[PDB]
Amino acid sequence: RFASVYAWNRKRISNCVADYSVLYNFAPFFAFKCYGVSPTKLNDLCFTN
Amino acid sequence: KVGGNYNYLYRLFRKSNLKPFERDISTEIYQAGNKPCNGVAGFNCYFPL
């Protein structure tokens, strides 16, 4: 179960492999939009937070 | 124009980098690879223009 929108949680990830493989989690997505970063190129990029 | 000027477009992502002074008139959709895409699709089969 997820949290409400007024008390949304935030989980910090800083010491894990950023493997963007969201395809196996309900692949027929209703709204999959990307802002500033390409969809397929995100898997080969490093960030801070 | 106010919410117009659709005649000028661009390509945000392509299957391969264009050669120097290379021109591409076609605007086919990039294949996803992990999922067979014929028409519209999700992750990696969006419209380039």
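Chain B residue numbers are taken from Swiss-Prot; in order, the displayed residues are 444-492.
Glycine is no exception: its Cβ is also placed from the backbone N, Cα and C atoms.
For the mutagenesis result B:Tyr453 to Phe, the note given in Swiss-Prot is Decreased HLA binding to NF9 epitope. Increased binding affinity to human ACE2. Listed in Swiss-Prot is the mutagenesis experiment B:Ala475 to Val, annotated as follows: Increased resistance to neutralizing antibodies. B:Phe490 to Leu appears in Swiss-Prot as a published mutagenesis result, with the remark: Increased resistance to neutralizing antibodies and human covalescent sera neutralization. Here Swiss-Prot notes a natural variant, B:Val445 to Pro, with the remark: In strain: Omicron/XBB.1.5, Omicron/EG.5.1. While the structure shown retains the original residue, Swiss-Prot records the natural variant B:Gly446 to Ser with this note: In strain: Omicron/BA.1, Omicron/BA.2.75, Omicron/XBB.1.5, Omicron/EG.5.1. Quoted from Swiss-Prot, the note on natural variant B:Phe456 to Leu is: In strain: Omicron/EG.5.1. One natural variant catalogued in Swiss-Prot, B:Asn460 to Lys, is accompanied by this note: In strain: Omicron/BA.2.75, Omicron/BQ.1.1, Omicron/XBB.1.5, Omicron/EG.5.1. Among the natural variants in Swiss-Prot, B:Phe486 to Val has the note: In strain: Omicron/BA.4, Omicron/BA.5, Omicron/BQ.1.1. The residue drawn here is the original one.
The Cβ of B:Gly446 (variant position) has 5 neighbouring Cβ atoms from other residues within 10 Å, across all protein chains displayed. B:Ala475 (mutagenesis position) has its Cα within 10 Å of the Cα of these variant positions: B:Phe486, taken from B:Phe456, B:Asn460, B:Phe486. A distance below 8 A between C-beta atoms marks B:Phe456, B:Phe486 as the recorded positions from B:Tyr453, B:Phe456, B:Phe486, B:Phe490 lying next to chain A.
For B:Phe456 (variant position), the number of other Cβ atoms no farther than 10 Å from its own Cβ, over all displayed protein chains, is 12. Within 10 Å of the Cβ of B:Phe486 (variant position) there are 19 other Cβ atoms, across all protein chains. Of the recorded residues, B:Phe486 (variant position) and B:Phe456 (variant position) place their C-alpha atoms 13 Å from one another. In this structure, the mutagenesis positions under consideration are B:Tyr453, B:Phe490, and the one with the smallest number of other Cβ atoms within 10 Å of its Cβ is B:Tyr453.
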